[PDB]
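A.B. asks: Can you read through this structure? Questions will come right after.
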Amino acid sequence: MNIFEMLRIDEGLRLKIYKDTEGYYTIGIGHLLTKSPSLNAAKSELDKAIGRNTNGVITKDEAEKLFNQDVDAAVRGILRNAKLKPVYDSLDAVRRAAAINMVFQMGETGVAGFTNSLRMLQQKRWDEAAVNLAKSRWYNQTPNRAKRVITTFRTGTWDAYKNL
Ligand SMILES: CCN1BC=CC=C1
Ligand code: NA
């Protein structure tokens with residue numbers, strides 16, 4: 001297990017434009033296209049991202065290319081954020097993957113409300129952090145995924161992703 005395999009489990013792989021859990025147009029391995037309700041706007045974003053006129057359909061290689069860019073962007077975003085970087089730096093590599101997962105799903109300022117969780121994680125108060133992380137819209141709307149990510153933060157193991 002690693003961040004790529006983890007997010008591949010959590011996001012799936014679909015080669016045609018679909019709507020994500022929030023109803024937003026997405027493709028590939030959780031590549032958010034736009035929050036616009038316009039399918040045409042989504043298709044334009046796709047063409048821009050891939051560099052060709054798609055039919056709203058991409059190849060697996062193309063999906064994986066966007067995925068690698070998106071993982072890289074999530075990490076880069078953490079490192080550029082004054083609140084996130086010190087906590088991320090304090091973590092072991094398994095828990096760093098859990099952090100990247102959250103930023104991939106919600107965005108860097110979408111984790112803005114996790115101040116208290118962040119403190120508990122830097123303190124390595126893992127059970128307390130896990131309890132706090134679950135007190136969130138995130139957990140309520142995507143509980144199975146959040147439970148896996150939270151277990152990863154609680155334990156520093158890949159146990160929640162085994163047999164998946
Ligand atoms: C709240 C979990 N995270 B996210 C980004 C960096 C460090 C910890
Ligand atoms: Na998805």
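Just so it is clear, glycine is given a Cβ too, placed from its N, Cα and C backbone atoms.
For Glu11, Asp20, the entry in Swiss-Prot reads active site, proton donor/acceptor, with the evidence type experimental evidence. Sequence annotations record features per position, and here Swiss-Prot assigns substrate binding site to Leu32, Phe104, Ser117, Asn132. According to Swiss-Prot, the experimentally introduced change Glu11 to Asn is described as follows: Loss of 84% of enzymatic activity. Recorded in Swiss-Prot as a mutagenesis result, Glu11 to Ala, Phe, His, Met or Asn carries the remark: Complete loss of enzymatic activity. Annotation of the published mutagenesis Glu11 to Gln in Swiss-Prot: Complete loss of activity; the original residue is retained in the structure shown. Quoted from Swiss-Prot, the note on the mutagenesis of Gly30 to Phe is: Almost complete loss of enzymatic activity. The enzyme is destabilized by 1.5 kcal/mol. As a published mutagenesis entry, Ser117 to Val appears in Swiss-Prot alongside the note: 50-fold decrease in enzymatic activity. Annotation of the published mutagenesis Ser117 to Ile in Swiss-Prot: 500-fold decrease in enzymatic activity; the original residue is retained in the structure shown. Listed in Swiss-Prot as a mutagenesis experiment, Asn132 to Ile is described as follows: 5-fold decrease in enzymatic activity.
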A.B. asks: Filter the recorded positions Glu11, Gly30, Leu32, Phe104 down to those with CB closer than 6 A to an atom of ligand 2; keep them in sequence order.
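C.D. replies: Correct list: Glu11, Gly30.
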A.B. asks: Using Cα coordinates, what distance in whole Å links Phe104 (substrate binding site) and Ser117 (mutagenesis position)?
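C.D. replies: Rounded to a whole number, the Cα-Cα distance is 17 Å.
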A.B. asks: Please go through the recorded positions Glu11, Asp20, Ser117 one by one and keep those whose C-beta falls under 6 A from any atom of ligand 1; give the result in sequence order.
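C.D. replies: Close enough to ligand 1 are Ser117.
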A.B. asks: Consider the recorded positions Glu11, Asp20, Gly30, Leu32, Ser117 and say which one has the Cα lying nearest the Cα of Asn132 (mutagenesis position).
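C.D. replies: For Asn132 (mutagenesis position), the closest Cα among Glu11, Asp20, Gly30, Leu32, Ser117 is found at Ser117.
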A.B. asks: Return only the integer: C-alpha distance in Å from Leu32 (substrate binding site) to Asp20 (active site, proton donor/acceptor).
C.D. replies: 8
A.B. asks: Just to be sure I understand: of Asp20, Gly30, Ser117, which recorded positions have a C-alpha no more than 10 angstroms from the C-alpha of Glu11 (mutagenesis position)?
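C.D. replies: Of everything listed, what lies within 10 Å of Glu11 (mutagenesis position) (Cα to Cα) is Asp20, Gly30.
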A.B. asks: Check each residue in the chain of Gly30 (mutagenesis position) that is at least six apart in sequence and keep those whose C-beta is under 8 Å from its C-beta; list them in sequence order.
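C.D. replies: Listed in sequence order, they are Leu7, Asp10, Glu11, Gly12, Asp20, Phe67, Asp70, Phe104, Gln105.
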A.B. asks: Let me know the most crowded of the mutagenesis positions, choosing from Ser117, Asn132 and counting other Cβ atoms within 10 Å.
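C.D. replies: The largest 10 Å Cβ neighbour count belongs to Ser117.
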A.B. asks: Tell me which of the recorded positions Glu11, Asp20 sits in the most Cβ-dense spot, judged by other Cβ atoms within 10 Å.
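C.D. replies: Result for the most crowded candidate: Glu11.
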A.B. asks: Using DSSP with the three-state reduction, classify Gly30 (mutagenesis position) as helix, strand or coil.
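C.D. replies: Reduced to three states, the DSSP call for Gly30 (mutagenesis position) is coil.
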A.B. asks: Quick one: largest C-alpha distance among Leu32, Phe104, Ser117, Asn132, binding substrate per the record, in angstrom?
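C.D. replies: Pairwise Cα check on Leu32, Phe104, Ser117, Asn132 gives a maximum of 27 Å.
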